[PDB]
Structures are given as C-alpha cells and as structure tokens.
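Inspection log for the structure reproduced underneath, given as structure tokens.
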Number of protein chains: 2
Amino acid sequence: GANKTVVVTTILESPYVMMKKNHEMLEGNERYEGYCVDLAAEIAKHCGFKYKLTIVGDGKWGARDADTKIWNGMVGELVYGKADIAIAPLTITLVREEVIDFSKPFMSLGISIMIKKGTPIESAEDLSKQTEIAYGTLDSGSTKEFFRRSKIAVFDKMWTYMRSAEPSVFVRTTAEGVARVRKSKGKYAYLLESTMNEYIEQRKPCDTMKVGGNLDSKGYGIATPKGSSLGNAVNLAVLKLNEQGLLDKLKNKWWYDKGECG
Amino acid sequence: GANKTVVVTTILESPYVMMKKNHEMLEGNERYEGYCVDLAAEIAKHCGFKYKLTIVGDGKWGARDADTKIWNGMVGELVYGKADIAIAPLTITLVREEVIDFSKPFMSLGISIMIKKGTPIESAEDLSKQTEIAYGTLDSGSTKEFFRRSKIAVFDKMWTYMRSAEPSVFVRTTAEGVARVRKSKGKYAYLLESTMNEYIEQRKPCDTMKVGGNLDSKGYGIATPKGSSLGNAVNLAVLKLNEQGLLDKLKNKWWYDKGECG
Ligand SMILES: C=C(C)[C@H]1CN[C@H](C(=O)O)[C@H]1CC(=O)O
Ligand SMILES: C=C(C)[C@H]1CN[C@H](C(=O)O)[C@H]1CC(=O)O
C-alpha cells in the first residue's frame, strides 16, 4: 500500500541522542540532537523516507529474559512490531543478530578501561591482579555479557571478581559509571565501550583517561525487524555514508570538534 | 536434496592463504595454510559442513567491468555460481554489497601509509603536499577505488597526483608495493590496508613502518551469493568466533606470535 512514515526507536544517551537545550520551543524530530539524530537524517535522506524519532518506552537496549523469553528495549520494539528501525549505539552481538537484522557497522569500537588520571592501571590484566582499585561495568548490556560469558582466563577472573566484590562494582548508567570514576579518588576503574570513553575524555573536568588497548573488536549497527524491507536500503546507505567520509565527520563533530580539554 | 561439499573460493595472498612449504607431500585443503585457511576451518566446523578450498581462476578479487558489466574475481565466482562462498581479506564495499552477501566484519581495518624507516612523512596530508617522495597504490582494488572516487580535498589531490605521476606509482601486487618501498631508498610511500601494513612491519628485514592514522574505517567480510542459504549460518559463525576471542587469536598467530622484528 501507500508509503508510511517510518517509526524510528532510539534512546537518550549522549552524545548519540539528547534533547536540545531549547527543546520546549521546538517540535518533532527537531527537539533532539546528536550523532544518531544526524545519522538518522542522513539514512532517511539516502533511502528516501519520512520518519519519526521515538524514545524506547522501557529505556532498555536489547536483551531477552531467560524465563519469559521476551525481548526488551529497542530490539524488543523491532521484534514485536512497535518500531520499524532502531538507530542508536546498539552493539552488534550474536544473540541480537539472531532475532533482528543489523546493517554493517556504522561505528567501530571495543571494550576499554576508564580511569581517573593518576590511577596505577595500564591494562585489564593489571586490574585482574588486584582489588585495591575496584572495577565494574553497567549492570546490563553487551559489556557485562562479555565478561559474564567469557572463557578467557583474565576476563573470567575479572568476572568472578566483579560478582563477589563489595560494595557492588556495577552501575546503572554511563553517567553513573563516569561519576563514580571521578568521585572515587582513583579507587574505581570503569569498563565501557571505547566510543563512550573517548567522548568523556574530551569533557570537563578532564580528569578521566582511556588506558590500555581494547579488550575486543566490534561495532554498532542500525537494526530492523528480521526480513524487513528497509533492511537492504539502510545497509547500503550505511556503507555509502562511510565511504563518503560522512560518518567520520559526524564522529568528529560530536566527539572532538568541540573537545573541552585542549 | 542431499548436502553437497561447499566450494570455497579464495586467493593466494600472505598471510591469509599460502601453499605450505611441503605442499607437494600433502593433499586437498591440507596443502594450504594461513589466517583464512584457519578461519574457513572454524566457520565450517561451526556451520557443520564439508568444504573444498579452491583458488579463484582469474586471480582477481571483485570488480565489475564498466563496459561488459561482468564481475571478475571471487565476487564474480559467487555471482555466476562457480563458488558457494569466498573466504579472503575481501573488503566490504558498497558496490560489492549490491551483488553478493557479506557477513559482518571478521577483521577491522583502514587504508594506511607504508614507508621505509627514515622517510620524512607522518600523514597523507604530508604526502599530498609534495612530490619528492612518490606514492601510489595497487592498480586495482578497494584502496585504488577509494582514491579514485573520493571527493575529500586531500584524497582528491592525492588521486590527481597519482594519475599524472611519472613513472607510474601503481603496483600490481602487495609484494611489489612492499619491494618498491624497500628498494626506493625512501622515495616511495605505499598506500595499503593497515592489516597488510602491520603484517609487513613484523617481517625481516624490518625496514618498513606504518605511519599516521588510517584514512578510513572498514572491514573484511565472508561473501556468499545473494540470497544464499549459507549466508545466515556463516554470519552467526563469524560473530560467534569473534565473541569467543578466536579471531583475535588467529590474527596474533599469523601476525605477531612469530614476529621477526623483536
Ligand atoms: C550505553 C549502553 C547501555 C549500551 C550502548 N551499546 C551497548 C549495548 O548495545 O549493549 C551498551 C554499553 C555497554 O554494554 O557497555
Ligand atoms: C590484496 C588485495 C589486492 C585486496 C585485499 N582487500 C582489498 C580488496 O578486497 O579490494 C585489496 C587491497 C587494497 O585494495 O589495498
């Protein structure tokens, strides 16, 4: 039948999607700003469709409950037909790839370590060997799953450490993880995706730092319901945007062009 | 009908696929060794299929002739039904994605600069600003296309320089590009994918070096004919291998474990 406005599901997480300071004076998609907001506009332009940016109701990303087997977050909204496409820093993982379609990566990243400047830690191995400096991750998401399911000695030990550490080394949000690193006087290292780490390292008060190399290598992908008709075009749009150097420009814009740390 | 042995098309290019020193005494897939040979074994194991490693007849990777519109290389073998899957460092590009299916990236890379140690060059911008130190790429492939189609000022200038430079700054093979850098006493810089660059930097006589950051960000993908039944399983296998840390181990094995430069 007739074309329909594409429902885009995303989530508020800086600097990917944020409500403009003057959002109360704007409307529709114009209320938001950020890397993903810009990416969505570019994808829509190339694929030639109108869209509406919506915020995922449950505020989750994409995990399936072991008991009920129900998918939450943006993945769930695609799986159950609540949204047509998800545009956010959604990590491409096996479990998600099995239920929805992912475009090729629009951003490359890996799990990294965030420390307050001055902390005597240079790698994950360094962390695994001690307990004075506590370390944890988000209480849900791809990074936590990485450690939970890892069979690699170092990461396996880090996981066992994390589950038994007191007080809890887990945080509910990125802002919480960042704030804990900053207020813990060097006694807390935060494991998060390099992208977020690199972003925070350029924000005042400039007291955090990304150390060591990434623990893994992966990417963020645009997701659509399995078999969806938009899948193909969106995937080609992603590759096109990357080849035109558009994606690198968007990262620079939201990560470095306005860096606040020199 | 009954399952059939999967025909895998690949190409001799170190350290991805090479004929063993004692190949004349071995048979079938055992005649070859390398990163891709190992990857193929792992993919086949996870997807549960028997396969035969074959070498692409025309020795090309995957480009379409503008006049005849015929696809050459491994892409062509998939497009015309000569092979069931291609396992090699095949760069995921828009033009190829339009005719065949790619798995998510099994390796992340970008175009980089290779120089003989001592060369006064730190970036592509540095190269673009001069002509004393000649610079070029392979006479075909993704890297050449990157420069040919680029609209980015610096890369556009580099391309115009390359097309008009005398003698020709292009090479036919990686080994040729490497050899030219080594024998040109610092008067030749070679533009190639970071993966090959990092590999060569660890091989005797240890006289080359990778300088500056990558010009772009992309990946290598396993390819299958569009709509192929193996596509799904192979894609999930790739993600699984990466999540198990298997892909990083394979890179270490063929790139660094035996590094010859300290
Ligand atoms: C910001 C959040 C909660 C997301 C972003 N990508 C990951 C995901 O898609 O699971 C999560 C971060 C992480 O796991 O470190
Ligand atoms: C080694 C060769 C000729 C291949 C490997 N990947 C690229 C491709 O798939 O086109 C080519 C290298 C390059 O373009 O620098």
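Residue positions begin at 1 at the first shown residue.
Header lists the method as X-ray crystallography, 2.1 Å.
Any Cβ shown, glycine's included, is placed from N, Cα and C.
What Swiss-Prot records for this protein:
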BINDING   A:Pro89, A:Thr91, A:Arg96, A:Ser142, A:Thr143, A:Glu193  L-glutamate binding site
MUTAGEN   A:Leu94 to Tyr (Swiss-Prot position 504)  Promotes dimerization. Strongly reduced desensitization
MUTAGEN   A:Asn242 to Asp (Swiss-Prot position 775)  Increases rate of desensitization
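Structure coloured by features recorded in Swiss-Prot.
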residue	record	DSSP class
A:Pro89	L-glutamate binding site	coil
A:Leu94	mutagenesis position	helix
A:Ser142	L-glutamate binding site	helix
A:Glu193	L-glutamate binding site	strand
A:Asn242	mutagenesis position	helix
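A straight line from the CA of A:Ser142 (L-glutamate binding site) to the CA of A:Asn242 (mutagenesis position) spans 24 Å. Filtering the recorded positions A:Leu94, A:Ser142, A:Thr143, A:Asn242 for a Cβ under 8 angstroms from any Cβ of chain B leaves A:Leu94, A:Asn242, in order along the sequence. Taking the mean position of the Cβ atoms of A:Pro89, A:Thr91, A:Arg96, A:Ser142, A:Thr143, A:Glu193 as the L-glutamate site, the remaining residues of that chain whose Cβ falls within 8 Å of it are A:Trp61, A:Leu90, A:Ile92, A:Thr93, A:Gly141, A:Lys218, A:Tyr220. All protein chains considered, the CB of A:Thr143 (L-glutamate binding site) has 22 other CB atoms within 10 Å.
If you compare every pair of Cα atoms in A:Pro89, A:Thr91, A:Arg96, A:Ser142, A:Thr143, A:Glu193, the residues listed for L-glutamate, the longest distance is 17 angstrom.
Close contacts with ligand 1, defined as a Cβ under 6 Å from any of its atoms, occur at A:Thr143 among the recorded positions A:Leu94, A:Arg96, A:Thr143. The Cβ of A:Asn242 (mutagenesis position) has A:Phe106, A:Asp248 as same-chain neighbours under 8 Å, each 6 or more residues away in sequence. Spatially close to A:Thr91 (L-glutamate binding site) yet at least six residues away along the chain are A:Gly141, A:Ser142, A:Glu193, A:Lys218, A:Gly219, A:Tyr220, A:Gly221, judged by Cβ distances under 8 angstroms.
Of all the binding-site residues listed here (A:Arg96, A:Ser142), the one with the fewest other CB atoms within 10 A of its own CB is A:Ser142. For the pair A:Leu94 (mutagenesis position) and A:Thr143 (L-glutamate binding site), the Cα-Cα distance reads 13 Å. With respect to Cβ neighbours within 10 Å, the recorded positions A:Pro89, A:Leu94, A:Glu193 differ, and A:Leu94 shows the lowest count.
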